[PDB]
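Data first, discussion second: the structure below is written as structure tokens.
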Amino acid sequence: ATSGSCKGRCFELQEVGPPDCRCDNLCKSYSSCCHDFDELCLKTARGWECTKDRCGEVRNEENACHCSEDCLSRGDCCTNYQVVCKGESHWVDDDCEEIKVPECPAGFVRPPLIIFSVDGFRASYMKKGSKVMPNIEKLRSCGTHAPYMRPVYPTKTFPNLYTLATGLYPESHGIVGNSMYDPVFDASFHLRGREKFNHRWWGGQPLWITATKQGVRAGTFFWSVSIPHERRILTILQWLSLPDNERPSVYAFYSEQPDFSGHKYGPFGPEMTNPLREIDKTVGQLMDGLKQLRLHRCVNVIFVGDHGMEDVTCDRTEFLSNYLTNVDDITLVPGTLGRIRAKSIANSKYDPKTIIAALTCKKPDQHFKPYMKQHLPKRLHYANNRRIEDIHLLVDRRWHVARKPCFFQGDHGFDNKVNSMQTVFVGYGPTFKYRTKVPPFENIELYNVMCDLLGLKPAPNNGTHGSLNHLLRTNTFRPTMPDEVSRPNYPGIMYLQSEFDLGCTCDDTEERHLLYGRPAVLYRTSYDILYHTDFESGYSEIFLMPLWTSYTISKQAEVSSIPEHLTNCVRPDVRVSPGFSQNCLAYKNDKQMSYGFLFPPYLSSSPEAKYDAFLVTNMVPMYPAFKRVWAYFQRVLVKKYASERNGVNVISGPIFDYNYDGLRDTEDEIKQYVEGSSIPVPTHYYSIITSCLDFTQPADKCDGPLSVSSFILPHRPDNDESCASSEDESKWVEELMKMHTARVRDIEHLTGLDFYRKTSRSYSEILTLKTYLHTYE
Ligand SMILES: O=C(CCN1CCN(C(=O)OCc2cc(Cl)cc(Cl)c2)CC1)c1ccc2[nH]c(=O)oc2c1
Ligand SMILES: *[C@@H]1O[C@H](CO)[C@@H](O[C@@H]2O[C@H](CO)[C@@H](O)[C@H](O)[C@H]2NC(C)=O)[C@H](O)[C@H]1NC(C)=O
Ligand SMILES: [Ca+2]
Ligand SMILES: [Cl-]
Ligand SMILES: [Zn+2]
Ligand SMILES: [Zn+2]
């Protein structure tokens, strides 16, 4: 039960509990405002602009904003008041001048951060909308900007907005979609409903909580949709005109446009010009309002978006009624992505194996692919959450998925790799750089950058702190390279060949191959460094295989066959013991399992050096199905990349992620082994393919920035993911690798390793290199 009024309390910062009634920006969404909130706090009279007649006004309380002589004192002028009355120019009409320091008025200790989020703002609107968006174009052109910013999967509103606030993946922070079902709560998250306002859904620590816990005044970023954009801007300016001990440091504006129009008219419709003009007008109001308060050279403005917008029509819609016999007996989260769940009551004959088999490669031009969430590409980071359904359908761009058979011309939620889903970033202000383009980056990196701008120690998150230091002029975070916990052994020749009874038979460096220093193991283990002519290895003495195998292949390297006499060759390693070696007898007895090699025998320097490739310490357990993919990569693709990139350095190895949390498994978490043995079966295999950005310099004699592409290939007993897998490997293998492309940082979480420790590059640039994703778009 509550009582009171919002006289002199409109848009209060402190969230007031009972017995007082609320007057903050979210009070309408909880149905908790005082009786007279709409009359006092949401006035619209005489619009949002001063005219000449209004100048030199007598104050009228009914007005939305004022043009009186005493408006500047109270801090509630209309944004154009000084332009129309006092003869100032609009901010957009001023020529750009570099902001070396925070040019702030008295009382402002640190530059405030204003986060200007825009819903569904596609990356290519910056160039395409330039002429109708002059204010935005001044921020982009004269501030710091990227060509695009990558969202998180699924590319939807609530997962991305809360990812911008937390720096976490949707699997971690809990908002895995715009719709969700939690089996533990036995309740449903929806866009239309009161359930979304409950805090139990919202994990992690959002930026505004991170501020207030560290003494910095912030307040919640969420606005009620009923509040018009001009009232949101005016309120933000009103908060900036509060006294020193009441004024917030961080501010958030939100625009539902261009998303709302984008769904109806498509991303580039003729009706889409006005939405973009209004968004620019809203920015021009902010900058004119900031210039009016002398904060246009003081504030840092981040202009960011949650996701893009793709052309999606009701004609391009795939129906699961065409594939499944009993489509009425399953729940689907439909549209630009698919999540399948079983109906609870009277449906004991439900089977996820039957559903995935029934949806796998049935139409030739099939516009979606079924995955178990564990088999989804690791770049998506969409698995480790009970709210994420086991069955997932990854929908093709431009298409929809539904159960059974327009209102919309556009949509979003596809793979975050897709061009149309890419969104925007512009930093403008004293702490940002001037007229500086930067490489595109992931939205998970932004939380750290906002914390640096506010002087906050960020809560644990999925950004890589330091990777966006090149965006900022000052206030950078000094990134410390993580300390290596396990030092390597360097074993000499300690074992005779007759000591090995492995059931195996066969008729029988550092500067060249380890270019960036050795990887550092950041967990407590026991491993050996093995040197060879063509490759170096960090051989795990617990997992009985390399953690990494490093090798460089020059532009003019030889690709050769495996001879007939070395077809089933496996040599013992005289540096590593019989007890810490794999055995061939396990592979003979395991019918479903075979073996492969991390360093390819195909790329050996000579017939003499080739025998090093068949060492037992180089072999790894591979399913025959996967062995087709790995062998083609090794035989054809590695040489291809070396030829194209003027040599390449490859770092290959296993990954164990049976609990699908994106982290390296401990020995206890490994859920499968080779038959009758301690040889563990990896869930994935990685390769980090590094070369010189300057293509004129070779890979092994490179100075200047490095270039990299990597992947995390799933280790599968079949090739059901690749519909062309019946055909020759050149028609499908490289397409699979492209879908499972990864960052070096993704591999580091999954392996507990740390790469690029000895280079001639700054560590901030190396962290930027580790966060890079090669998208093939
Ligand atoms: O109805 C909505 C919006 C619902 N709310 C979103 C959150 N919100 C807000 O102000 O975000 C503020 C904010 C919060 C955070 Cl964590 C971080 C930042 Cl940087 C900013 C209030 C409105 C909507 C929008 C797009 C949609 N596309 C679709 O298919 O359905 C849709 C529904
Ligand atoms: C992304 O980062 C988050 C936060 O560091 C990680 O989630 C935490 O993981 C640990 C270990 O499982 C738990 O103790 C925490 O409770 C988790 N959540 C939070 C909110 O702190 C997550 O593992 C990271 N993911 C990846 C792929 O690196
Ligand atoms: Ca794991
Ligand atoms: Cl969703
Ligand atoms: Zn959105
Ligand atoms: Zn939308």
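Per Swiss-Prot, chain A residues shown: 53-457, 468-570, 591-592, 618-884, in order.
If you check the header, you will see the structure was determined by X-ray crystallography, 2.7 Å.
The backbone N, Cα and C atoms fix where each Cβ goes, and this holds for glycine too.
Swiss-Prot gives this note for the published mutagenesis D171 to N: Abolishes lysophospholipase D activity. Around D171 (mutagenesis position), the same-chain residues at least 6 positions away in sequence with a Cβ under 8 Å from its Cβ are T209, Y306, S307, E308, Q309, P310, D311, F312, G357, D358. Secondary structure at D171 (mutagenesis position), taken from DSSP and collapsed to helix, strand or coil, is strand.
Within the same chain, residues at least six positions away from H359 (Zn(2+) 1 binding site) with a Cβ under 8 Å of its Cβ are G172, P203, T207, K208, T209, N212, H474, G475, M483, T485. The Zn(2+) 1 binding site annotation in Swiss-Prot covers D171, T209, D358, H359.
The mutagenesis experiment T209 to S is recorded by Swiss-Prot, whose note states: 15% of wild-type lysophospholipase D activity. In the three-state DSSP classification, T209 (mutagenesis position) falls within a helix.
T209 (mutagenesis position): 20 other CB atoms within 10 A of its CB, across all protein chains. One entry in Swiss-Prot concerns the mutagenesis experiment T209 to A. Its note says: Abolishes lysophospholipase D activity.
Taken from Swiss-Prot, the feature 1-hexadecanoyl-sn-glycero-3-phosphate binding site covers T209, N230, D311, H474. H474 (1-hexadecanoyl-sn-glycero-3-phosphate binding site) is surrounded by 30 other CB atoms, counting those within 10 A of its CB over all protein chains shown.
Taken from Swiss-Prot, the feature active site, nucleophile covers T209, and the record attributes it to experimental evidence.
Per Swiss-Prot, mutagenesis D311 to N is noted as: Abolishes lysophospholipase D activity.
Taken from Swiss-Prot, the feature Zn(2+) 2 binding site covers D311, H315, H474, and the record attributes it to experimental evidence. In the three-state DSSP scheme, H474 (1-hexadecanoyl-sn-glycero-3-phosphate binding site) is classed as coil.
According to Swiss-Prot, the mutagenesis experiment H315 to Q carries the annotation: 20% of wild-type lysophospholipase D activity. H315 (mutagenesis position) carries a helical DSSP state (H, G or I).
Swiss-Prot gives this note for the published mutagenesis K430 to A: Impaired secretion. No effect on lysophospholipase activity. Annotation note: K430 (mutagenesis position) sits in a helical segment as assigned by DSSP. Around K430 (mutagenesis position), the same-chain residues six or more apart in sequence whose CB sits under 8 Å from its CB are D764, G769, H791, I819, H847, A849, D853, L857, listed in sequence order.
Around the Cβ of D358 (Zn(2+) 1 binding site), 28 further Cβ atoms fall within 10 Å across all displayed protein chains.
Close to the recorded Zn(2+) 1 site, the chain also has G172, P203, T207, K208, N212, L213, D311, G357, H474, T485: residues not among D171, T209, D358, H359 whose Cβ is within 8 Å of the site's Cβ mean position. Only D171, of the recorded positions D171, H315, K430, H474, place a Cβ under 6 Å from an atom of ligand 5.
Close to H315 (mutagenesis position) in the fold, though at least 6 residues off in sequence, lie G172, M361, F470, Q471, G472, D473, each with a CB less than 8 Å from its CB.
What surrounds the 1-hexadecanoyl-sn-glycero-3-phosphate site, by Cβ distance within 8 Å of the Cβ centroid and not counting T209, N230, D311, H474, is the set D171, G172, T207, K208, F210, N212, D358, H359, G475 from the same chain. Of the listed recorded positions, namely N230, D311, the sparsest CB environment within 10 A is found at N230. A break of 20 residues separates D570 from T591 in the model, and their Cα atoms lie 23 Å apart.
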